[PDB]
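Enquirer: Following this message is one structure expressed as structure tokens.
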Amino acid sequence: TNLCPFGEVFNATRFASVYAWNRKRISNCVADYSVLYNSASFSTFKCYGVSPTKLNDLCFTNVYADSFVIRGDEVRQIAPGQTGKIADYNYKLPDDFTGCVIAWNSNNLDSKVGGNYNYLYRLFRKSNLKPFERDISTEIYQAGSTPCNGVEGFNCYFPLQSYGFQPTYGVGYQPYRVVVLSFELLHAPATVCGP
Amino acid sequence: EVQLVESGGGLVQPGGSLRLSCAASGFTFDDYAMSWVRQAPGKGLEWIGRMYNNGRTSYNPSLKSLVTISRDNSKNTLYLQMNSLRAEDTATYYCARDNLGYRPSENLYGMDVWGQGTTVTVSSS
Ligand SMILES: *[C@@H]1O[C@H](CO)[C@@H](O)[C@H](O)[C@H]1NC(C)=O
């Protein structure tokens, strides 16, 4: 009977970086997804493996909400089978992903006039991430032939670069808050149900 | 035109302190990593340090105790504050931008644009 805390996820004051993306378990509550799809706040609402209007009619188990902040033109990489820096080094979705990817512009919240540097992305990594794998290691990357031994130098960089989030930047360089919902469809005893 | 100019070098007594500048043209430091590199007369290029866009600094660990890298984004200058210049600091100091983007081939230094560099000499007179 108790409502799912979707207001604690979407209306949170602070969102994580994409390399350290936060995952929240939604469980043992009634979920009303009709107030999310009919809300005009979300610019991107793409659902995979489920219709968005059928969400109220299903019961889900293992519901997870992954929240982070990425820049504007990289929202297209939060999808199965995409390539680039966010998909390969920061946040990878599986090819058999079922769930919904929700994103909206947050330029009025996550941009400071001098530049907001609290959001960082992993620019460099030795290998591609597995799906739903988090890498928070800050080991010094080797971009050249000479080994670094944990010390920066020529072709030795810190792997995390911060976004420069300013309000003057156009759409595409503007911050977008991305919440990814993930479900399992009718195979276990379900704790999250629509009304 | 992407251009780096350095200034502030010259004669300096041993044990003193001296500041350098890396006035930039054609771009700003808000989205680029900028580095200081030292060239000794008898040795190769020695990496001094690096400023990232968020303002964090990394230094040469054999040189950390006597250098300081600071920005002034209002005038797009990168500053390099030496302290206690000794005889092996007599060198030509280049300021160059790190290429964290596309590299067309293998680069030994990873620098897409360099400065002309300024000469600092430490001696008796
Ligand atoms: C977040 O706040 C807005 C403010 O009007 C509100 O309309 C919206 O319902 C809130 N989000 C959720 C998921 O309740």
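Residue numbering for chain A follows Swiss-Prot, covering 333-527 in order.
Heads up, header says this was done by electron microscopy, 2.8 Å.
Every residue, even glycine, has its Cβ placed from backbone N, Cα and C.
Here the residue is the original one, but Swiss-Prot notes a natural variant at this spot, A:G339 to D: In strain: Omicron/BA.1, Omicron/BA.2, Omicron/BA.2.12.1, Omicron/BA.4, Omicron/BA.5, Omicron/BQ.1.1. Among the natural variants in Swiss-Prot, A:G446 to S has the note: In strain: Omicron/BA.1, Omicron/BA.2.75, Omicron/XBB.1.5, Omicron/EG.5.1. The residue drawn here is the original one. What Swiss-Prot notes for the natural variant A:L452 to R is this: In strain: Delta/B.1.617.2, Epsilon/B.1.427/B.1.429, Kappa/B.1.617.1, Lambda/C.37, 19B/501Y, Omicron/BA.4, Omicron/BA.5, Omicron/BQ.1.1; Contributes to cellular immunity evasion and increases infectivity. Among the natural variants in Swiss-Prot is A:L452 to Q, noted as: In strain: Omicron/BA.2.12.1. According to Swiss-Prot, the experimentally introduced change A:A475 to V is described as follows: Increased resistance to neutralizing antibodies. While the structure shown retains the original residue, Swiss-Prot records the natural variant A:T478 to K with this note: In strain: Delta/B.1.617.2, Omicron/BA.1, Omicron/BA.2, Omicron/BA.2.12.1, Omicron/BA.2.75, Omicron/BA.4, Omicron/BA.5, Omicron/BQ.1.1, Omicron/XBB.1.5, Omicron/EG.5.1. While the structure shown retains the original residue, Swiss-Prot records the mutagenesis experiment A:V483 to A with this note: Increased resistance to neutralizing antibodies. Where Swiss-Prot documents A:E484 to D as a mutagenesis experiment, the accompanying text is: Increased replication in human TMEM106B overexpressing cells. In Swiss-Prot, a mutagenesis experiment is listed as A:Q493 to N, annotated with the note Reduced host ACE2-binding affinity in vitro. Per Swiss-Prot, mutagenesis A:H519 to P is noted as: Increased resistance to human covalescent sera neutralization.
Situate these features within the shown structure.
Expert: Taken residue by residue with DSSP, A:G339 (variant position) is part of a helix. Sequence-distant contacts (6 or more apart, same chain, Cβ under 8 Å) of A:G339 (variant position) do not exist in this structure.
Listed in sequence order, A:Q498 are the same-chain residues at least 6 apart in sequence whose CB falls under 8 Å from the CB of A:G446 (variant position). In the three-state DSSP assignment, the secondary structure recorded for A:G446 (variant position) is coil.
There are 21 other Cβ atoms within 10 Å of the Cβ belonging to A:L452 (variant position).
In the three-state DSSP assignment, the secondary structure recorded for A:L452 (variant position) is strand.
The 10 Å shell around the Cβ of A:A475 (mutagenesis position) contains 19 further Cβ atoms across the protein chains shown. Following the DSSP three-state reduction, the secondary structure of A:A475 (mutagenesis position) is coil.
Around A:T478 (variant position), the C-beta neighbours below 8 angstroms that are at least 6 residues distant in the chain are A:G485, A:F486, A:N487, A:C488.
Counting only same-chain residues at least 6 apart in sequence, those with a Cβ under 8 Å from the Cβ of A:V483 (mutagenesis position) are A:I472. Following the DSSP three-state reduction, the secondary structure of A:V483 (mutagenesis position) is coil.
For A:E484 (mutagenesis position), the number of other Cβ atoms no farther than 10 Å from its own Cβ, over all displayed protein chains, is 19.
Following the DSSP three-state reduction, the secondary structure of A:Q493 (mutagenesis position) is strand. Cβ-based neighbour count (10 Å, all protein chains) for A:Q493 (mutagenesis position) stands at 21.
The Cβ neighbour count for A:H519 (mutagenesis position), using a 10 Å radius over every protein chain in view, is 8. A coil conformation is recorded for A:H519 (mutagenesis position) in the three-state DSSP classification, outside any helix or strand.
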Enquirer: If we take A:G339, A:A475, A:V483, A:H519 as the recorded positions, which have a Cβ under 8 Å from chain B?
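Expert: Contact set vs B: A:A475, A:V483.
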Enquirer: So which of A:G339, A:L452, A:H519, listed as recorded positions, have a Cβ under 6 Å from an atom of ligand 1?
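Expert: A:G339, by Cβ distance under 6 Å.
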Enquirer: Which mutagenesis positions are spatial neighbours of A:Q493 (mutagenesis position) here, meaning Cα within 10 Å, out of A:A475, A:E484, A:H519?
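Expert: Neighbours among mutagenesis positions: none.
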Enquirer: Consider the recorded positions A:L452, A:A475, A:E484 and say which one has the Cα lying nearest the Cα of A:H519 (mutagenesis position).
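Expert: Checking each of A:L452, A:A475, A:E484 against A:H519 (mutagenesis position), the shortest Cα distance is to A:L452.
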Enquirer: State the Cα to Cα distance, in Å, between A:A475 (mutagenesis position) and A:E484 (mutagenesis position), rounded to an integer.
Expert: 11
Enquirer: Any idea what the Cα distance is from A:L452 (variant position) over to A:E484 (mutagenesis position), rounded to a whole Å?
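Expert: Checking the Cα atoms of A:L452 (variant position) and A:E484 (mutagenesis position) gives a distance of 19 Å.
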